[PDB]
Structures are given as C-alpha cells and as structure tokens.
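Student: Before I ask anything, here is the structure I am working with.
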Amino acid sequence: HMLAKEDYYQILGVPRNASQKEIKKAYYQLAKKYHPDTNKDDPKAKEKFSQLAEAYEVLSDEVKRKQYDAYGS
C-alpha cells in the first residue's frame, strides 16, 4: 500500500527552478500560516506545517533538492 505524494515545491509555493534562498523566503511566509494558534481550527494545518519543514529542509540544499527531484521522477 503506497500513500499519495505531493512535492516539496508545491508545499512551499516555490517554483520547480527554485534556488535555495527562494525556498528560505517561502518557508517563513508559510510557516506562519500553519503554526499554532491556527492549528486549533484546522486539523489539516499541522499536517501542512509538517510538510513545510520536511519540504524546506530538503529543498534548502543544492544537493538534497536535486537528489529528491531526481528520485521523485
């Protein structure tokens, strides 16, 4: 049983051709959206925030962004 996947780019609202500085910028912007006190009024917001760290953190590298882009193909 394989679960459905969304890409880290999409999570972050960042382009396919994003540079890791771009990713740093979205991460702030979004992290606010999905942090508590919001998180009370959406059970989805905490799930979304959980992507945002995982998504950022990978895409925040030249290496890691690229390896995941290659391996998610």
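Residue 1 is the first one shown; counting continues down the chain.
The deposited model was determined using solution NMR.
Cβ atoms here come from the backbone N, Cα and C positions, even for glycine.
So Swiss-Prot lists the following for this protein:
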type: DOMAIN; residues: 7-72; note: domain 'J'
type: MUTAGEN; residues: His35 to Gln (Swiss-Prot position 121); note: Loss of modulation of apoptosis
Student: Per DSSP, how many helix, strand and coil residues does the domain 'J' (7-72) have?
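Tutor: Tallying H, G and I as helix, E and B as strand, the rest coil: 48 helix, 0 strand, 18 coil.
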Student: Restricting to the same chain and to sequence separations of six or more, state which residues have a Cβ under 8 Å from that of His35 (mutagenesis position).
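Tutor: Spatial neighbours, sequence-distant, of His35 (mutagenesis position): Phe49.
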